[PDB]
Amino acid sequence: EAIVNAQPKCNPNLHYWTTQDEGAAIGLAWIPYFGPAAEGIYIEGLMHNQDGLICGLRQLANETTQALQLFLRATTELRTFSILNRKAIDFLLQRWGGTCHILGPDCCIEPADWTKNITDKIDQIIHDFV
Amino acid sequence: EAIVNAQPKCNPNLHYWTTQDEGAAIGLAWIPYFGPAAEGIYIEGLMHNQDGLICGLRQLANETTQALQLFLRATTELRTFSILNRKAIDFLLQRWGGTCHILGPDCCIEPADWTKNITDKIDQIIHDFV
Amino acid sequence: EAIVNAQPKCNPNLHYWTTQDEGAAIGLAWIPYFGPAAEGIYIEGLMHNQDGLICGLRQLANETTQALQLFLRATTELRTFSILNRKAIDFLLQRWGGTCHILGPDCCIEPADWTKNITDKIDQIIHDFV
Amino acid sequence: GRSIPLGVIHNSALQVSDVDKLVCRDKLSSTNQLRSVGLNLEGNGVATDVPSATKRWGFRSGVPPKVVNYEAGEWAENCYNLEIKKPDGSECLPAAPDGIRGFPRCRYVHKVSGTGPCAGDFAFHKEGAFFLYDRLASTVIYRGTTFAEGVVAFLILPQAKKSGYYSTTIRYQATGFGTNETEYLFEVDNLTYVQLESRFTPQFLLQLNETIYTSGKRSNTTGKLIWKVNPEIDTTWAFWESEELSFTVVXXXXXXXX
Amino acid sequence: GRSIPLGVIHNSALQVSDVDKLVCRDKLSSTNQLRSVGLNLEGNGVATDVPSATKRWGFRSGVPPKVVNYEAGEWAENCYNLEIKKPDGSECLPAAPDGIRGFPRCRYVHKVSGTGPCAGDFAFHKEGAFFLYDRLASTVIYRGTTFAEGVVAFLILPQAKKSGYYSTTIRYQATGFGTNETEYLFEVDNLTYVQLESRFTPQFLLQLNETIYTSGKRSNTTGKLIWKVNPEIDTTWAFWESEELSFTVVXXXXXXXX
Amino acid sequence: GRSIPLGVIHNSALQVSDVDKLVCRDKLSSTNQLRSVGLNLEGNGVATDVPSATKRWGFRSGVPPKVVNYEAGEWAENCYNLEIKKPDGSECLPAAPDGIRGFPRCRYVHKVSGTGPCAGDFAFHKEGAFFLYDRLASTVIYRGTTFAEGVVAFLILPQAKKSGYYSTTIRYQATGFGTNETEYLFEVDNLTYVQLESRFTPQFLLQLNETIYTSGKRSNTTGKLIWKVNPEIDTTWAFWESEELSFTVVXXXXXXXX
Ligand SMILES: *[C@@H]1O[C@H](CO)[C@@H](O[C@@H]2O[C@H](CO)[C@@H](O[C@@H]3O[C@H](CO[C@H]4O[C@H](CO)[C@@H](O)[C@H](O)[C@@H]4O)[C@@H](O)[C@H](O[C@H]4O[C@H](CO)[C@@H](O)[C@H](O)[C@@H]4O)[C@@H]3O)[C@H](O)[C@H]2NC(C)=O)[C@H](O)[C@H]1NC(C)=O
Ligand SMILES: *[C@@H]1O[C@H](CO)[C@@H](O[C@@H]2O[C@H](CO)[C@@H](O[C@@H]3O[C@H](CO[C@H]4O[C@H](CO)[C@@H](O)[C@H](O)[C@@H]4O)[C@@H](O)[C@H](O[C@H]4O[C@H](CO)[C@@H](O)[C@H](O)[C@@H]4O)[C@@H]3O)[C@H](O)[C@H]2NC(C)=O)[C@H](O)[C@H]1NC(C)=O
Ligand SMILES: *[C@@H]1O[C@H](CO)[C@@H](O[C@@H]2O[C@H](CO)[C@@H](O[C@@H]3O[C@H](CO[C@H]4O[C@H](CO)[C@@H](O)[C@H](O)[C@@H]4O)[C@@H](O)[C@H](O[C@H]4O[C@H](CO)[C@@H](O)[C@H](O)[C@@H]4O)[C@@H]3O)[C@H](O)[C@H]2NC(C)=O)[C@H](O)[C@H]1NC(C)=O
Ligand SMILES: Cc1n[nH]c(-c2ccc(OCC[N@H+]3CC[C@@H](C(N)=O)CC3)cc2O)c1-c1ccc(Cl)cc1
Ligand SMILES: Cc1n[nH]c(-c2ccc(OCC[N@H+]3CC[C@@H](C(N)=O)CC3)cc2O)c1-c1ccc(Cl)cc1
Ligand SMILES: Cc1n[nH]c(-c2ccc(OCC[N@H+]3CC[C@@H](C(N)=O)CC3)cc2O)c1-c1ccc(Cl)cc1
Ligand SMILES: Cc1n[nH]c(-c2ccc(OCC[N@H+]3CC[C@@H](C(N)=O)CC3)cc2O)c1-c1ccc(Cl)cc1
Ligand SMILES: Cc1n[nH]c(-c2ccc(OCC[N@H+]3CC[C@@H](C(N)=O)CC3)cc2O)c1-c1ccc(Cl)cc1
Ligand SMILES: Cc1n[nH]c(-c2ccc(OCC[N@H+]3CC[C@@H](C(N)=O)CC3)cc2O)c1-c1ccc(Cl)cc1
Ligand SMILES: *[C@@H]1O[C@H](CO)[C@@H](O)[C@H](O)[C@H]1NC(C)=O
Ligand SMILES: *[C@@H]1O[C@H](CO)[C@@H](O)[C@H](O)[C@H]1NC(C)=O
Ligand SMILES: *[C@@H]1O[C@H](CO)[C@@H](O)[C@H](O)[C@H]1NC(C)=O
Ligand SMILES: *[C@@H]1O[C@H](CO)[C@@H](O)[C@H](O)[C@H]1NC(C)=O
Ligand SMILES: *[C@@H]1O[C@H](CO)[C@@H](O)[C@H](O)[C@H]1NC(C)=O
Ligand SMILES: *[C@@H]1O[C@H](CO)[C@@H](O)[C@H](O)[C@H]1NC(C)=O
Ligand SMILES: *[C@@H]1O[C@H](CO)[C@@H](O)[C@H](O)[C@H]1NC(C)=O
Ligand SMILES: *[C@@H]1O[C@H](CO)[C@@H](O)[C@H](O)[C@H]1NC(C)=O
Ligand SMILES: *[C@@H]1O[C@H](CO)[C@@H](O)[C@H](O)[C@H]1NC(C)=O
Ligand SMILES: *[C@@H]1O[C@H](CO)[C@@H](O)[C@H](O)[C@H]1NC(C)=O
Ligand SMILES: *[C@@H]1O[C@H](CO)[C@@H](O)[C@H](O)[C@H]1NC(C)=O
Ligand SMILES: *[C@@H]1O[C@H](CO)[C@@H](O)[C@H](O)[C@H]1NC(C)=O
Ligand SMILES: *[C@@H]1O[C@H](CO)[C@@H](O)[C@H](O)[C@H]1NC(C)=O
Ligand SMILES: *[C@@H]1O[C@H](CO)[C@@H](O)[C@H](O)[C@H]1NC(C)=O
Ligand SMILES: *[C@@H]1O[C@H](CO)[C@@H](O)[C@H](O)[C@H]1NC(C)=O
């Protein structure tokens, strides 16, 4: 489905905070004893509403709430960290959880080059047939 | 292996309780503030002993206990939630953890249609050979 | 990359402890009520420096520390048990997270026997062409 | 060590297997096909009366407790809820950890309060079974928290597929809990008790309680009244398959005959 | 029940989907392509003043709290920090669990201290939103812990891709918290207060606080001084888009006119 | 940030790599091929005496502790167990969290009790190493809980593959712990002590303790006796590769010469 923002307003700019994913540490800063405190581990960024992604994202989070709250109601874990790992597992099972029938719509195997490897060898025996 | 119930008795009917997996909420019932308490989140069901599945299931749970208890003895997690996710991962690694040799017994790739795509094109060049 | 031990010394022998992975229990020893206490669940082993693996392993653990400590700084989990499961997931996504182009370098599908199944049937119609 | 077995349906029958021992025609398309379930020892024919059940549990030190979750369970006829102290007043069982609630479907909740030596840090199941709580299974018993005895199984489901709730609490007093010389009393009120027998069923206890209230055989004294039941009265096979009494009085003991 | 939706970019637009509803050309090559993010209710146009915001929260018993993590968040203009007790002195909110810290980017932290009946074990969001802490989102409010109201989304990222921090604390006193008759006071010092209105913006409160300090209109008495603001003074649309006052005095009430 | 490296065997040698940098001929058929292991700093040649080891640890506030599990470890010659208080009596170290037990294989357990300023909420490893407990590794030190210093590695194993336990506790008293002016005493009994030197090995301390008991050089007084050891006595390279003493006495100090 597509995403229709139906909120009273939208802030089209996203000024965000997170932790750093790339780049090695500088000197001893990676050692907990010498490194920053809890308040100083964050980086910042800013993204604008290209392709309407920011206002779409605000509506997506809003629409996610019902299903997420029903999932939390049914789990007995006090703190849930496994949602994204389970999504990755379900991605793989959807494509590779059964037998992959080549050329079928549910099998992500491309033998396009595999044909040109065999259809180029049509003239490996049919043409050098002296 | 097959499952042999070796218990003194078997209750052949299973009257069960669980949480609901399908169907959207009604109105505001999904909001924790308005929704049911811990005692009212359950649904019920009843299944009979078709194909002997109920008495087989009672024996299966009994036979699972030794291996499950030895796993719990060896883990340092206080509460274990990851058994089924690890089974799913091991399912995928067994079939796709190495190179898939087509036509081999350990490779779940079917090129049956892939043959009839190429064996129908036997008469794409061998027969229009004017 | 290869591993260069750059430590002041290396103990070339590894006298280790762990829990048992294989073999069924003896009698009632699997029952928590009758089994060993926390101090008696361990097995021991000894491995020597064949192929330089022990001194390489000491250097590997040393070099792992920076990236591991930066990961722990960024997580909000109090106790982290999921590192190896996530490695397994990333192994599968790297090879099967997209369309597998047969004969390509990133696709682990071997059709070597699949050729000899079709290249043996070159003389299934080109030779019995009476 | 051993691999945790997995249930799968083949040739119209349940079989034990594992993810490594499946053929290519077996299909797993989402984590929703995997399920963990808890089955009650009740369904295997075990005796469920309080004297028989408590003999399956014992105290032991040196073993850390462990917990595993399960997603669905079975309605129980008999559950148990324990408040045991040492004679010096100290608690024998630990308080329930955060997020662990009582088993959610119990027709009868046998609530036992009393004393015993409790020679061990935790109480375990002597046969290796689990104590089932609200979608969490533990190896030990928690204080004042309703549980059922049971075991856990793990399943792969196939691709395709093909009254209210009443609960009654039955209260007991106990001495010498967890030993060879345990004695039990069924509680009619705070001053009227019945000496317990293994042969007494739940509905026999409930109807015996009713006749006592309606015949006026409760204590009318500051002191405690304990009724005994002679062998030749009748008492109500497994659970899924009056005017006649006479009361004479001899703390204060007495006898109920037919 | 429902499946947790997943955001994906197709045809230069964000769409909702799930891992089971993707075509073969969509590629997921590592868990690093998946992200969980928290978006603030601020960005949707909700009123953020203390009187309006507190009406979205309420107390309820019988529902266990739940927590879910998120990896990245949005800088907030308004956050909240609550210290509410019952009139008998007991705390209304639970202490923050181990490892849960305050939201890390707040331009204004509205710190409310006061009393109310607190008819419930936990305080929830009446509209089903979450209380956002430091990369953990909870369904309930923790005592003295800075939070922002928000919601969570889950994304798959494509293969390719294409000033300092200031925080100011604004303190309030409250009576009848969480009811229909709540009254609020903005705190200038421990003895000088301003009766709060929904129309007061943060910067209006900060500049009103400045004029009071610089005009010498603080209390010079053991007693408490409370200023009221007549309707016809002006007060500073959403957040992303002086000499003139006169003070006369009538506890002790007073009025500030233009 | 950085990717956590992974050990793999190629061309008869261990190499660092990752799951994204493997060729198709590398095979991973189950999660049992992946392992996490803990290696002791001992095996790299670090000094293990109490004065040298404690200088690698220090107190720091503002950093939340973190824990990661590991599946197998190495037998240790030296472990440590700390009971440090401030001079005002308050504890410097936190009690061990639920489920964290001491390291399970220690030939010598150096148990240090004493006082220090402890200028920080938690004690960390100054070189970024971990404190290894029972299959859990932590960034901080827990009170009265035996640990070894070490680091963690992660491995992929190939498809194919190709005496009892004694522990001795050595007790110490310390003042000025965690500073530049720390002083240590080896404890013979509650009233007889030996001034500690970095050059003293474990077996030298154990045999020095034996000669004191067998020569009758313990205190025979209410007061405390402290022996000093002159430089020219001999003391027992890494760990894997008597009648002659004379005691003269000068609290109460003394000297042991050869
Ligand atoms: C899965 O399902 C199986 C089968 O249903 C269960 O098997 C039970 O296993 C337990 C052991 O854990 C058995 O209990 C033991 O029974 C012994 C025999 O009992 C008989 O003995 C007398 C004298 O011969 C008979 O007259 C009488 O009929 C009894 O029935 C007892 O001797 C044992 O008690 C002694 O040993 C224990 C230590 O184990 C001591 O603590 C006792 O004090 C005593 O000295 C013991 O009670 C039980 O009989 C088995 N059942 C069946 C039907 O075979 C598994 O338990 C089950 N798994 C799980 C996890 O539930
Ligand atoms: C995702 O995004 C959507 C859209 O932005 C949000 O939708 C909001 O949903 C809440 C309900 O949870 C709505 O709140 C309710 O509004 C009702 C109507 O308010 C108007 O009513 C008067 C009289 O007609 C109007 O004059 C005035 O303009 C008001 O605006 C109220 O009647 C409701 O209050 C009553 O019911 C509640 C119980 O729900 C009682 O507790 C109250 O005491 C009272 O009796 C209620 O306040 C809100 O209006 C919706 N917004 C919009 C823009 O439609 C979702 O909440 C959001 N999801 C998440 C998770 O954030
Ligand atoms: C992986 O393996 C490597 C190699 O074995 C380890 O490397 C060690 O890293 C630590 C730093 O974390 C080094 O410790 C530092 O050594 C400096 C040099 O020490 C020498 O200095 C004097 C004067 O020159 C020499 O005469 C003498 O021989 C010393 O050996 C010290 O100057 C440092 O101390 C100063 O800085 C620290 C702050 O870091 C202050 O707290 C101190 O008070 C002091 O001011 C410091 O001690 C160590 O030398 C390295 N070893 C080697 C062999 O190179 C990694 O630590 C290891 N990783 C893990 C996780 O274990
Ligand atoms: C006879 C029968 N038919 N169906 C079931 C059944 C089993 C489990 C179940 O779990 C639903 C919760 N759900 C939560 C999250 C989901 C996720 N993966 O996110 C997955 C799980 C629902 C069911 O209807 C049973 C059954 C069998 C044995 C016993 Cl003891 C009790 C019941
Ligand atoms: C938890 C749960 N949910 N749903 C089921 C379930 C039960 C029976 C079942 O049988 C139908 C197979 N049927 C397929 C088509 C035909 C064909 N020729 O294939 C004929 C055969 C399929 C199911 O999915 C279970 C379940 C309950 C108990 C146990 Cl022990 C195991 C599973
Ligand atoms: C506009 C934008 N561009 N980029 C991001 C972004 C999002 C998440 C992010 O997470 C990095 C932490 N990292 C830790 C461990 C990693 C692992 N899997 O190990 C994975 C995650 C880093 C980012 O830069 C955003 C963004 C969008 C919405 C909001 Cl509300 C805030 C920011
Ligand atoms: C968290 C994060 N990190 N990075 C991104 C990201 C943003 C935009 C994006 O657009 C580029 C696509 N671009 C590819 C090449 C061209 C082609 N023809 O394919 C033209 C199109 C790609 C990204 O990876 C996000 C992100 C942020 C907000 C939201 Cl809502 C979703 C994702
Ligand atoms: C030299 C050597 N040979 N073999 C091992 C070894 C390593 C780990 C190991 O773990 C077994 C626990 N097991 C529990 C659950 C299992 C699951 N995935 O369920 C998986 C793990 C068993 C071992 O024998 C070592 C070794 C190497 C370095 C060090 Cl420091 C110590 C020992
Ligand atoms: C934890 C663990 N369990 N088992 C092993 C193990 C050790 C050595 C090993 O070497 C044999 C390879 N051998 C295969 C056949 C031949 C061929 N031509 O392939 C010749 C080569 C294989 C193993 O599985 C380890 C382990 C211990 C330390 C370290 Cl550092 C890494 C792994
Ligand atoms: C594929 O084509 C190459 C030439 O580009 C050829 O060398 C190779 O043999 C072909 N593949 C097979 C399986 O024959
Ligand atoms: C497979 O068969 C279809 C006709 O059904 C044909 O159009 C197509 O080209 C064939 N596949 C290839 C790779 O040629
Ligand atoms: C592969 O070769 C076998 C003979 O070894 C033959 O029977 C079979 O038909 C071949 N495969 C196909 C798809 O024809
Ligand atoms: C407990 O059982 C009997 C009491 O019925 C008693 O005689 C016996 O000695 C006791 N058992 C032990 C091991 O002391
Ligand atoms: C019986 O005793 C319990 C506590 O021992 C008490 O709470 C209860 O009120 C008493 N019942 C009656 C009827 O007094
Ligand atoms: C016993 O009978 C009385 C009288 O009706 C009733 O109130 C009480 O609940 C009964 N006890 C039980 C345990 O059902
Ligand atoms: C008083 O109690 C006795 C038994 O203790 C009972 O038989 C008698 O009926 C009671 N009194 C009345 C008036 O019921
Ligand atoms: C709360 O709201 C008004 C006060 O403004 C009051 O009249 C009303 O009765 C109260 N609501 C309820 C449900 O009592
Ligand atoms: C105001 O009161 C708080 C506690 O009620 C106190 O901590 C603070 O010091 C007081 N402020 C002044 C300026 O006295
Ligand atoms: C109010 O003004 C005084 C005077 O400068 C200042 O010290 C105080 O911090 C201000 N209060 C707030 C909440 O900014
Ligand atoms: C004393 O307080 C009053 C208001 O309560 C204020 O108007 C007056 O200016 C203050 N005194 C001085 C000297 O500022
Ligand atoms: C600690 O080290 C020496 C004591 O040996 C002392 O002179 C020095 O001043 C101290 N270091 C600092 C930073 O004060
Ligand atoms: C030494 O002191 C400790 C406590 O300081 C005490 O527990 C121990 O019994 C004492 N040892 C002797 C031999 O008295
Ligand atoms: C010191 O020697 C005595 C005498 O045998 C012994 O009892 C004691 O355990 C020894 N101390 C240590 C730490 O081994
Ligand atoms: C008494 O202690 C002294 C040292 O303090 C020691 O030399 C002497 O031998 C002890 N007495 C006996 C009888 O051993």
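The residues of chain C that appear here are 502-631 by Swiss-Prot count, in order.
If you check the header, you will see the structure was determined by X-ray crystallography, 2.3 Å.
Placement of Cβ uses the backbone N, Cα and C atoms for every residue, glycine included.
Under its mutagenesis entries, Swiss-Prot includes C:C511 to G with the note: Induces GP1 secretion. Complete loss of virus capability to enter into host cell. Applying an 8 A CB threshold to same-chain residues 6+ apart, the list for C:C511 (mutagenesis position) reads C:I555, C:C556, C:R559. The secondary structure of C:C511 (mutagenesis position), as reduced to three states from DSSP, is coil rather than helix or strand.
Taken residue by residue with DSSP, C:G528 (mutagenesis position) is part of neither helix nor strand, so it is coil. Its Cβ placed at the centre, C:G528 (mutagenesis position) has 7 other Cβ atoms within 10 Å. For the mutagenesis experiment C:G528 to R, the note given by Swiss-Prot reads: Reduced infectivity.
The local packing around C:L529 (mutagenesis position), expressed as other Cβ atoms within 10 Å of its Cβ over all shown chains, amounts to 12. C:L529 to A or R appears in Swiss-Prot as a mutagenesis experiment; the accompanying note says: Reduced infectivity.
If you draw a 10 Å sphere around the CB of C:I532 (mutagenesis position), it holds 19 other CB atoms from the protein chains shown. Quoted from Swiss-Prot, the note on the mutagenesis of C:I532 to A is: Reduced infectivity.
While the structure shown retains the original residue, Swiss-Prot records the mutagenesis experiment C:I532 to R with this note: Almost complete loss of infectivity. No effect on transport of GP to the cell surface and incorporation onto virions.
Annotation of the mutagenesis experiment C:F535 to R in Swiss-Prot: Almost complete loss of infectivity. No effect on transport of GP to the cell surface and incorporation onto virions. In this structure, C:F535 (mutagenesis position) belongs to neither helix nor strand by DSSP; it is coil.
Among the mutagenesis results in Swiss-Prot, C:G536 to A has the note: Almost complete loss of infectivity. No effect on transport of GP to the cell surface and incorporation onto virions. The residue drawn here is the original one. Sequence-distant neighbours of C:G536 (mutagenesis position) (same chain, 6+ residues apart, CB-CB distance under 8 A): C:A526, C:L529, C:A530.
In this view, C:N563 (mutagenesis position) is surrounded by 21 other Cβ atoms within 10 Å of its Cβ, with every protein chain counted. Here the residue is the original one, while Swiss-Prot reports the published mutagenesis C:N563 to D with the comment Reduced levels of expression of GP, GP1 and GP2. 20% loss of virus capability to enter into host cell.
Secondary structure at C:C601 (mutagenesis position), taken from DSSP and collapsed to helix, strand or coil, is strand. Here Swiss-Prot notes a mutagenesis experiment, C:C601 to S, with the remark: Induces GP1 secretion. Complete loss of virus capability to enter into host cell.
Non-local neighbourhood of C:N618 (mutagenesis position): empty, since no residue in the same chain at least six residues away has a C-beta under 8 Å from its C-beta. Quoted from Swiss-Prot, the note attached to the mutagenesis of C:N618 to D states: Slightly reduced levels of expression of GP1 and GP2. No loss of virus capability to enter into host cell.
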(request) Have a look at the mutagenesis positions C:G528, C:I532, C:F535, C:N563 and say which one has the shortest Cα distance to C:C601 (mutagenesis position). (result) C:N563
(request) Measuring CB to CB from C:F535 (mutagenesis position), give everything in the same chain under 8 Å that is also at least six residues away in sequence. (result) C:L529
(message) Using Cβ atoms only, which of the mutagenesis positions C:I532, C:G536, C:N563, C:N618 are under 8 Å from chain D?
(response) C:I532, C:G536
(request) State the count of C-beta atoms found within 10 angstroms of the C-beta of C:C601 (mutagenesis position), not counting that atom itself. (result) 23
(request) Rounded to the nearest Å, what's the C-alpha distance separating C:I532 (mutagenesis position) and C:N563 (mutagenesis position)? Just drop the number here, would you? (result) 39
(message) Using the alpha carbons only, what distance in Å do you get between C:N563 (mutagenesis position) and C:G528 (mutagenesis position) once rounded?
(response) 42
(request) Among the mutagenesis positions C:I532, C:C601, C:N618, state which ones have a Cβ less than 8 Å from a Cβ of chain A, giving them in sequence order; state 'none' otherwise. (result) C:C601
(request) Could you tell me which of the mutagenesis positions C:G528, C:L529, C:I532, C:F535, C:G536, C:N618 sit with their CB under 8 A from some CB of chain B, listed in sequence order (or 'none')? (result) C:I532, C:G536, C:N618
(message) At a CB cut-off of under 8 A, do any of the mutagenesis positions C:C511, C:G528, C:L529, C:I532, C:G536, C:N563 come close to chain F? List them or say none.
(response) C:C511, C:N563
